[PDB]
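> Below you'll find the structure I mean.
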6 protein chains.
Amino acid sequence: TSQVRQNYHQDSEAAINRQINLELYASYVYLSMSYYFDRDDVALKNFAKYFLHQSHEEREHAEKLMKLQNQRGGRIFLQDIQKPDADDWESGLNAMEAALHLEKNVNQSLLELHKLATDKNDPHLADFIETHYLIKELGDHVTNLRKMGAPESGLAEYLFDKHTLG
Amino acid sequence: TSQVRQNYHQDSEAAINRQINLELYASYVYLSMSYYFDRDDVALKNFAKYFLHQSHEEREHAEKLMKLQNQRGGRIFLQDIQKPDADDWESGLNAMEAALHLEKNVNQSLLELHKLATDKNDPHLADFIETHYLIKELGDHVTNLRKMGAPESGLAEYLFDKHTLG
Amino acid sequence: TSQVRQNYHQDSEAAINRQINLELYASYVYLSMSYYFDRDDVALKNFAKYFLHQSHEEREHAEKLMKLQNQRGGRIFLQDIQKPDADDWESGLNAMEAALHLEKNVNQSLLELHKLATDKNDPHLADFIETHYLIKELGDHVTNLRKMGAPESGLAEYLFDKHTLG
Amino acid sequence: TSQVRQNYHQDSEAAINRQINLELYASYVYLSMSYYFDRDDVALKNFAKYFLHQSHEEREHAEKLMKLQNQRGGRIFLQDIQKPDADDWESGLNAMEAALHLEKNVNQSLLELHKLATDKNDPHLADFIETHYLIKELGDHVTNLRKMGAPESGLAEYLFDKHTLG
Amino acid sequence: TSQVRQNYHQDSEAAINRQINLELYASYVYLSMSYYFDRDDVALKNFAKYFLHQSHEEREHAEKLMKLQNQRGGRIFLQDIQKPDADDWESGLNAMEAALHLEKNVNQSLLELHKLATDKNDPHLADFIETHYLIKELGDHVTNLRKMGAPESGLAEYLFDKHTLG
Amino acid sequence: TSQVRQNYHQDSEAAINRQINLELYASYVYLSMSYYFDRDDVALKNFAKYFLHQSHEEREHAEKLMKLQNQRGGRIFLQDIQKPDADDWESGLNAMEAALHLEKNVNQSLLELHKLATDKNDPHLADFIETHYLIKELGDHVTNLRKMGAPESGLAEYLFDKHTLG
Ligand SMILES: [Mg+2]
Ligand SMILES: [Mg+2]
Ligand SMILES: [Mg+2]
Ligand SMILES: [Mg+2]
Ligand SMILES: [Mg+2]
Ligand SMILES: [Mg+2]
């Protein structure tokens, strides 16, 4: 056992690992989205940039949670990073929608983590959920793209790319 | 009675107070509008900013009129600030229209104040109506949004947000 | 229902709204105080400034809680902002005392909000109570003004105005 | 009773005081360590500096908790600061080990404080445990010094002094 | 079929995808190594940094090859990113050795890609193998750590961490 | 015995230790005073600052005397730091008076140390009493606060706080 471990639950340890995998997965999703929009037959440079940045942000979450497991005296175990549910993301609107679904799910996993912490009386971990959320952020992007007429309007997706994401 | 009072009418004093309440009310209207457009299902960031600024401007009017009442030797009395006539402002165009109606009304109250001053031979107060008006300003915004096709066109409200209000 | 809502309680939604009204009310109280002290027969410029700043601070709280309701997928509903309990605040000491009573009350409402969050297992909201309190701050001002001899000593209120609030 | 007190428990008040004494004690431990290593027959300048800094950090914790007790309307009561468990700290490795034991103990006292807060529904205090911990930090130093061959290797303690602590 | 495709082989397309997966995998290996050395019971900060940088470098390769597939008119298909062959990397020397084995393997896959290009007369792809290799770089690190006495000498791994990787 | 010891008396060694404890004690007294005046029902910010600085100064003396014991080849032994004679310091004037009594006592202990040095023909130690005294400094503060009417005059303590200590 670790010298620096103290009131860290064996189930807390496993919960952390699951989230790490979870956050790496979201990073892969956003990576896959980004290069979809880099395609010569999709060609939305700012979507591509936008999701490429969100890919970095989630990999950074995984690293924070890795920096957790280690700080708390636990042991990092890494699983396969499963490939995303799509190769073709169809439209900017569709990816924005998929990303909204993904983040709500990731958030739900964090709420569970936070509950487990509370019930194991682990206040340092409940705080390590040091988030600030982009759920509204994609929320907003989805609303706008719909009102502009996406995805049937190809003008809509093109402009939003220049004006909101530019 | 006040040492610094001089040719300030008891009806002038009450008229000022009514306007103060009036100007605070307009500030609340613009506050309520601003956060309507901050909604994830409305998502017009620049409307939101625009009305949030107009909220500050009207609260500032109220403070000028408060700084009046006091300067002139009168006594500030504050009423309830009644909540706006809507929670849902429907569209950017609709708020712009509502705001136009509101400002014309507030202006009408100022003209009455100015008349009362003139008939009480109160030249310092008639001047304290030191305005410069945004009635045309919303006038212009309304015209444009209509010609673009609001509110049926969701593209129209989105672009105007970026281009005129940006 | 909202796309960005998730584990936000309908009673959480109403609780937020009550606080918003509550925080706007405190802003109105401090506004009313400020211009009391701007009176030619009270004439404490730094009290006036001091409470005018606290008015801004509370309106800013209301806006943060508005920025909440919206982020969480809830719906802002605004009530009347009821006028303060006084027009005449009597003395600097008396306003400082009234303000202390007001802030303790507002704080009590926040503790209730925080409890409700905890019992609805709403960790994002319990944190949104991102305060740092001025209860001691008026606490200190009250102690000093009393020891100087307020409000019977008119010298006391005048000096404190220059020295602590200057 | 205090004007600025509100939902602060009499047992919360005593718990704070115990921690204050606790944190001052850790400061004395690190002070005693620092000047051990300043000895002409120990002569590890960077250990000496390192623990002298940690002495400042803990005295600073005590002051934060003092600034608590006062803010919350409670009353500071100070006990004797008991002298450390050693005059001779033996080796750099041994002090690092002792310090690890000390910090885990101090941390355990904080977890208890945090629990008490939670059970007294005192959210402002549970947060005032605004830490970020050096338990891993000495954890790391201990691991390295062991692998280098401390304390039998006098070369090891000398180099680590220059290279990790320099 | 794509408008911008020209002399890009369907087997060239699949070969690219395999390499992308390959390069992402190496990134995961270096990520897993980095946080191994961030452990309180391993505690080699500069190994940790070193492999964390190499993680970034390989993810960057994957992105270049993604930027390929797309440029050439092909279609990106992403597989699972399989978790590394170890959780415990044992020593700095052992990871350096594992990383050497990994890079030789990745290099072998690139030589095959380059051969396939040549035999499909695909000169733009044979060039896209725009590398400059760190095989010698870990080669050198391995030689030094061995000569210092790794991994039995814990002094050796500690110093190399400060002196070569610092 | 120490290699760097020379004409340092075993009674000189014990005398130093007593002073170290003595100087740490004065630091604790000034710490306890400082946070007394930080109380919401005392609220003299500049007293609080003033004594907090004097706390730092005395802890610094202790460290100089520690840096002595070590330089001279002696051995530091630390006792309990006994808690001050008061929790409630009553008034600014009263603390200033208590502090004057404390410093005269600490000074008397230094004169004894200096005598012992002289009689043991220890000129390096008699010099290490490298002081410059604040006995007059509190002397002056006491005189002023009395003439202003402390502690019955609460105006007096408040002004002196702003004007002499500001
Ligand atoms: Mg995330
Ligand atoms: Mg107006
Ligand atoms: Mg507030
Ligand atoms: Mg501590
Ligand atoms: Mg590579
Ligand atoms: Mg002294």
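Quick note: numbers on chain E are straight from Swiss-Prot, i.e. 6-139, 146-177, in order.
Cβ atoms are placed via backbone N, Cα and C, with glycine included.
From Swiss-Prot, here are the annotated features:
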type: MUTAGEN; residues: E:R23 to A; note: Abrogates interaction with NCOA4. Fails to localize to punctate lysosomal structures
type: MUTAGEN; residues: E:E28 to A; note: Reduces iron binding and oxidation rate; when associated with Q-87
type: BINDING; residues: E:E28, E:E63, E:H66; note: Fe cation 1 binding site
type: MUTAGEN; residues: E:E108 to A; note: No effect on iron binding but the oxidation rate is severely reduced; when associated with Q-87
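Please situate the listed features within the shown structure.
Secondary structure at E:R23 (mutagenesis position), as computed by DSSP, is helix. There are 15 other Cβ atoms within 10 Å of the Cβ belonging to E:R23 (mutagenesis position).
Mapped onto three states, the DSSP output places E:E28 (mutagenesis position) in helix. Around the Cβ of E:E28 (mutagenesis position), the same chain contributes E:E63, E:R64, E:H66, E:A67, E:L70, E:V111, each under 8 angstroms and 6 or more positions distant in sequence.
For E:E63 (Fe cation 1 binding site), the count of additional Cβ atoms within 10 Å of its Cβ stands at 23 [all protein chains shown]. E:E63 (Fe cation 1 binding site) falls within a helical segment according to DSSP.
Packing around E:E108 (mutagenesis position) is summarised by its Cβ count: 20 other Cβ atoms lie within 10 angstroms of its Cβ, all protein chains included.
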> By a simple count, how many Cβ atoms lie within 10 Å of the Cβ of E:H66 (Fe cation 1 binding site), its own Cβ left out?
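Excluding its own Cβ, the number within 10 Å is 20.
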> Neighbourhood of the Fe cation 1 site (E:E28, E:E63, E:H66): other residues with Cβ within 8 Å of the Cβ centroid, in order?
E:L27, E:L29, E:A31, E:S32, E:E62, E:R64, E:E65, E:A67, E:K69, E:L70, E:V111
> I need the CA-to-CA distance for E:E108 (mutagenesis position) versus E:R23 (mutagenesis position), whole Å please.
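Computed Cα spacing between E:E108 (mutagenesis position) and E:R23 (mutagenesis position) is 15 Å.
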